[PDB]
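Written below as structure tokens is the structure these notes are about.
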Amino acid sequence: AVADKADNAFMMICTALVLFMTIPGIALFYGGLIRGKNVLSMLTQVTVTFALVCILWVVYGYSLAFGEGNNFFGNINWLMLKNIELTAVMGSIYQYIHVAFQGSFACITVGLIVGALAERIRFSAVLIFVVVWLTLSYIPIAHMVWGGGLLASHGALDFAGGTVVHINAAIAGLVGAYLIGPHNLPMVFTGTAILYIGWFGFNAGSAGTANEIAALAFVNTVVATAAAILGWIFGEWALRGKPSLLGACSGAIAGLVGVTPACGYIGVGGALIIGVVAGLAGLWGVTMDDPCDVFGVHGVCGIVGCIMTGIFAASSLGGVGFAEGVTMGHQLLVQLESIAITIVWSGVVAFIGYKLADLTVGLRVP
Amino acid sequence: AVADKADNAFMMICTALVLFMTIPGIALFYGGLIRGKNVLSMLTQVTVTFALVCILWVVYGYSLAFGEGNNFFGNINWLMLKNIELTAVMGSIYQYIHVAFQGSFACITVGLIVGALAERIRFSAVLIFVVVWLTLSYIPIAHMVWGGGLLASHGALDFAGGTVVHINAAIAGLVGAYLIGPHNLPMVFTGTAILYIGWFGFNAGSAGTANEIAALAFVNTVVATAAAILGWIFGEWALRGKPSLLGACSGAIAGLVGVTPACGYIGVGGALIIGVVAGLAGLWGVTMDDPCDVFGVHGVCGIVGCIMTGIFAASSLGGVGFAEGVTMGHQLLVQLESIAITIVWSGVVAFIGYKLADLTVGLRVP
Amino acid sequence: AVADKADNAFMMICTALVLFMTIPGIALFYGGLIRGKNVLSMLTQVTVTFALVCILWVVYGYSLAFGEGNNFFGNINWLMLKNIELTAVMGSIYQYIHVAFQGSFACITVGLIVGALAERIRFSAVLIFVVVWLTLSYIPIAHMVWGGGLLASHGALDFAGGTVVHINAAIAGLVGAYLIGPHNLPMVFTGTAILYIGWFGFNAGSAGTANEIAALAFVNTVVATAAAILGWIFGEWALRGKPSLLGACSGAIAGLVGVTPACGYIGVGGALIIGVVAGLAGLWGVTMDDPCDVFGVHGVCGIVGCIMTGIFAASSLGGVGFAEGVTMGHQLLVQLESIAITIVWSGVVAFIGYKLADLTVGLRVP
């Protein structure tokens, strides 16, 4: 295996783009949603847990997520990237770029949880939760889906992390909101816009190469986001009598989340439909407690996107086609099972992480 | 034709960069220029018409702009990108990337109009105008210049859209301001800075490849922007006795607009001269009604850049050279004719789009 | 020598990223640190001196920095990029891209000085200082380190500009603060986040190619930044009893500065250690007059990073290995000598630039 420098270049820039999604995208997103007096402490928690994730990732996280082991975790042979030759190749890129790309996914997933709950949670408590949860939820689920583990080995389809990122974080957020118990819309908009732009590295980069699947993922991201903005805004216009900015921004996130598992597997007709459905699903979600509506958008649209990936991957619907020997009904069942496993896995581990913080330092911010 | 993955990578990142120019660049630019109480509604209109453009682009816009047809429009054989193989190659990149790149140009052009006028226009009215105007002005002009139509076939020079983007939008904006009848400078600056960075994807990406013409376009963008900042600020310092931030930011946009048609055709000596002249032209423009000075900068500097492309493309002036058999005088005439056609075409269609909104929903915001 | 289009693409995007660091990164960083009433004038000075640097760079700066001459400066054979064929290749990229990449380093270095002092300095005075200082400090030091001059020829290690950018600017800033005599933390955070993302083009781009050294520089940037955030925040938590946002952001800059000279030469274990030490060094620095703590972070962490590059480059410590015939003790001595030369060179020239402004227009803002 030799590294292709074009893919190297692509994947380094895509990594910078996914890092951009956390620092400052999600921070500004939540920054505009929470009360003014809580913004500074939230930005600090997002910055510091971000740093924590990057360090834990390189120390053991990448090895346990991406090393070969069992169905659930990898190994500890790549501690501090030991035994990874600088010139080692993973896919068509230097493995070091693969480390950085996959790490940036860990970052945004944790950022999604921490930004939503930072307002409510004690600082030392969130550090404890991130350690437990990254280690016991993010790493194994990443392994199961993208490290050749359980879900992958059953053919689960999840191009860029409807399960690993979105449902995983949504449930952890809901569990936290439950245990624990917009001031600036131009900032919300700015954070959303940065998330949007970053999400091209997230979705297109998940191809691992600057090929036609990256191209397809890129075009589907544009399409599903636009469709979800319009779906949300129409639903809002039909219901409230007027569109709002928060609605437009929420619609955009909804489409982005919806298309995340699907983007490299579906055609543009499917991205449009997933977009519309995700935007309206998101609107339904937030209408029907959910901290900064993390689940209403990431959770509901994550589930919707994962299921619809099992439909719209079909050749007959413009997608790339199911794997050899797989029917739509079989794929749908695998998508459903993948979503169920992710919900229970993340829920149990988040519960454990939050309880441990609470038993040691106390959860609620003094 | 085989896709080069280096060009694939380059052009996907350049597309993300041009998308960045609208979401959030132009939105923050206008956001800082208009009254505080109008900002939210403007951001909503920019976000939603952006979404609309992306959807119309993939549904029929790309096909009608880039399909082969006549001198004025393409065809409807690529509706929803039907009959475009995923592995289809356009130039040296996957055609799907070409769709996304060209679409992002449609977005920023509409963003330039909608951001300037959102404050004044009814929401449903702007949706109507965007449909009419994208379909009947943007698409045909894109076709004429970049889809092998009228202007291209006469050898018009317009590397990145002095006519298609800048003059097109400026006139539509002026027509709207006429029919219809800075609060936050750090936001203006931030929007300008984002437009600047995005504009590297806009200008250098227009080469379609990461070659020496992309390199040249990139260097000319840096140079013409810097020269226009200094030209504007000196003119302002000579006139008002002091430079201002809005002046510096306007100077930057002026240079960027000026160099847009020229950047891949001229040498750095020419970029410097175009820069200075565009900055001083911009300053003159805004000095001598023009909504958020859209025309004073995009219109005047667009015309100036298009004309000066017909001079500075000459080999003798450091440019790449006129096409075979073309003299400077002949090229100048083609540039002038291209500008005239674009002004009248955009003006008539914007008038039609605004009148239709006004006859159906009413133009002015209740 | 033929240009590799993958490296072309990479290096054009990296240049856009470094430009992003100034426009708007450092401007927003300082914008949030200085009093509200000084922000507009500071943003104007950053924008205009940025433009000035870009123009001086293309006119003579690139030629005098990167042309072949003596140990201290290049030549004037590339005035306005004359005698540089468009298809000329430097390393594995078109030389025009090398011009733009190196120019963007000049920009951020000047931005670091001007942003810190703009509040205090007369506008015409800063223009004078930038001309003198770019020409007589930045250019020769760039030449000595990266243009085959004195420091390079003695084997100084400085991957991305611990000396050329960070120490150079810190000293110029200290000299200015001496001669001359946070309002918005979400803005500080946003500027820091943009600096962070841009810094991937800065560090990884300094490889000049999308190879395994770019990959290594990229991963070390993530690691050293995260380690420095944690180092600073722990030191702050140990001292003040609580972490702060300004602390977290300062920690990030500290790590980024620290790893700058080292990132392409060290392993991830070394990046972690440099990170921690840089964060704690930065915290010590700002604790023990220093305009917007430019030296406390850029100066102290620059020195720390340059020294630690002479340790952590060793094969035995996970680095790439010292050059043939070089021991750790010899390398350390060269690092120390490089830092001393840079401090004295920049100090003397900044003194001269500030005195000349002061004798002609007066330094202090009326």
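The residues of chain A that appear here are 25-205, 217-323, 331-408 by Swiss-Prot count, in order.
Method reported for this entry: X-ray crystallography, 2.1 Å.
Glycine is treated like the rest: Cβ placed from N, Cα and C.
Under the heading of mutagenesis, Swiss-Prot lists A:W170 to A and annotates it as follows: 2.5-fold increase in transport activity with methylammonium as substrate. Shows 80% inhibition by thallium. Taken residue by residue with DSSP, A:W170 (mutagenesis position) is part of a helix.
Record note (Swiss-Prot), mutagenesis A:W170 to L: 5-fold increase in transport activity with methylammonium as substrate. The unchanged residue is displayed. Packing around A:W170 (mutagenesis position) is summarised by its Cβ count: 21 other Cβ atoms lie within 10 angstroms of its Cβ, all protein chains included.
According to Swiss-Prot, the experimentally introduced change A:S241 to A is described as follows: 4-fold increase in transport activity with methylammonium as substrate. Shows 80% inhibition by thallium. DSSP assigns A:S241 (mutagenesis position) to coil in the three-state reduction, outside any helix or strand.
Among the features that Swiss-Prot reports, NH4(+) binding site is placed at A:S241, with the record citing experimental evidence.
Around the Cβ of A:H340 (mutagenesis position), the same chain contributes A:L136, A:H190, A:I191, A:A193, A:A194, A:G197, A:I288, A:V292, each under 8 angstroms and 6 or more positions distant in sequence. According to Swiss-Prot, the experimentally introduced change A:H340 to A is described as follows: Does not prevent transport of ammonia. Loss of transport activity with methylammonium and methylamine. Shows normal GlnK-AmtB complex formation after ammonium shock. Loss of both methylamine and ammonia transport; when associated with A-190.
Other C-beta atoms found within 10 angstroms of the C-beta of A:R406 (mutagenesis position) number 12, with every protein chain shown included. Among the mutagenesis experiments that Swiss-Prot reports, A:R406 to A is described with the note: Almost loss of activity.
Counting every protein chain shown, the number of other Cβ atoms lying within 10 Å of the Cβ of A:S241 (mutagenesis position) is 23. Contact annotation for chain B: of the listed mutagenesis positions (A:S241, A:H340, A:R406), none places its CB atom under 8 A from a CB atom of that chain. Residues A:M323 and A:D331 bracket an unmodelled region of 7 residues, and their Cα atoms lie at a distance of 10 Å. Distance (Cα-Cα) between A:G205 and A:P217, which enclose 11 unmodelled residues in the deposited structure, is 20 Å.
The two recorded residues, A:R406 (mutagenesis position) and A:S241 (mutagenesis position), show a Cα separation of 37 Å.
Annotated pair A:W170 (mutagenesis position) and A:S241 (mutagenesis position), C-alpha to C-alpha distance, rounded: 10 Å.
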